Amino acid sequence: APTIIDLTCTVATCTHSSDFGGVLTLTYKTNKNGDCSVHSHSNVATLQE
Amino acid sequence: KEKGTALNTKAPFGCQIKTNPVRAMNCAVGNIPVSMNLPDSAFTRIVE
């Protein structure tokens, strides 16, 4: 699994609408390319992907 | 002969004057409030 280092949140814009009304971009530093899981450990937010 | 200065040459705010449908055009005075109703199709989704 591609390792991730220096993970950082930066919410571009948040609007607590009924649908997915908030976009956050994560800046990281990986070693290779691929796919792997994402999730919000807390409950106040629910990810689309 | 003695008409004097017409309004075409002393109208305030640079208002040009046309006669036939007597009117003052390009009067640069005041503010125009604008209320606009838009369909959501015009906007763009944040996710996009």
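Chain A is numbered as in Swiss-Prot; the shown residues are, in order, 1108-1156.
Heads up, header says this was done by electron microscopy, 3.7 Å.
Note that Cβ sites are derived from N, Cα and C of the backbone, with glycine treated the same way.
Quoted from Swiss-Prot, the note attached to the natural variant A:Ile1112 to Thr states: In strain: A7 and MTV. Swiss-Prot lists A:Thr1134 to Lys among its natural variants, and the accompanying note reads: In strain: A7. Here Swiss-Prot describes A:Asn1138 to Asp as a natural variant; the accompanying note says: In strain: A7, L10 and MTV.
Counting every protein chain shown, the number of other Cβ atoms lying within 10 Å of the Cβ of A:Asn1138 (variant position) is 9. Around A:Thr1134 (variant position), the same-chain residues at least 6 positions away in sequence with a Cβ under 8 Å from its Cβ are A:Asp1113, A:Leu1114, A:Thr1115, A:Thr1117.
A:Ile1112 (variant position) sits 9 Å from A:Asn1138 (variant position), taking the C-alpha atoms as the reference points.
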